[PDB]
Amino acid sequence: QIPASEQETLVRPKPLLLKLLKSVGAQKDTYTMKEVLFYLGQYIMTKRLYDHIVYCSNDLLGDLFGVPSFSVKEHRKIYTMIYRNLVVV
Ligand SMILES: CC[C@@H](c1cccc(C2CC2)n1)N1C(=O)[C@@](C)(CC(=O)O)C[C@H](c2cccc(Cl)c2)[C@H]1c1ccc(Cl)cc1
């Protein structure tokens, strides 16, 4: 399925994603996917976009991902949407 190795991937977020990350404390320009996933996860919970569907129709997350919603259990799909907003190091 999804390898644990993916969490070690080094990435450089594009401007829009970087802006979202910085709203939950992100201080850097290069991150590990583990960091990106956590910061996104915290952005999601603190904004009560989730409580298995995440609703992001009127949130920058929705513009970032290109969807009005998505399931938190569909990890492969989530990884794809995230990569649309970053560059691998
Ligand atoms: C929506 C809450 C959030 C969440 C909240 C707080 C901390 C974390 C840390 C795991 C990063 N995640 N979260 C979860 O709570 C999980 C358990 C949902 C699940 O499968 O039941 C896992 C989920 C995840 C983890 C790793 C890779 C992918 Cl693609 C998805 C993860 C998540 C979901 C969506 C995004 Cl965009 C980013 C991270």
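Going by Swiss-Prot, the residues shown for chain A are 18-68, 73-110, listed in order.
If you're wondering, the header gives X-ray crystallography, 1.7 Å.
For all residues, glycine too, the Cβ spot is worked out from N, Cα and C.
The note that Swiss-Prot attaches to the published mutagenesis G58 to A is: No effect on its ability to induce apoptosis. The Cβ neighbour count for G58 (mutagenesis position), using a 10 Å radius and every protein chain shown, is 13.
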Coarse DSSP state, helix versus strand versus coil, of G58 (mutagenesis position): helix
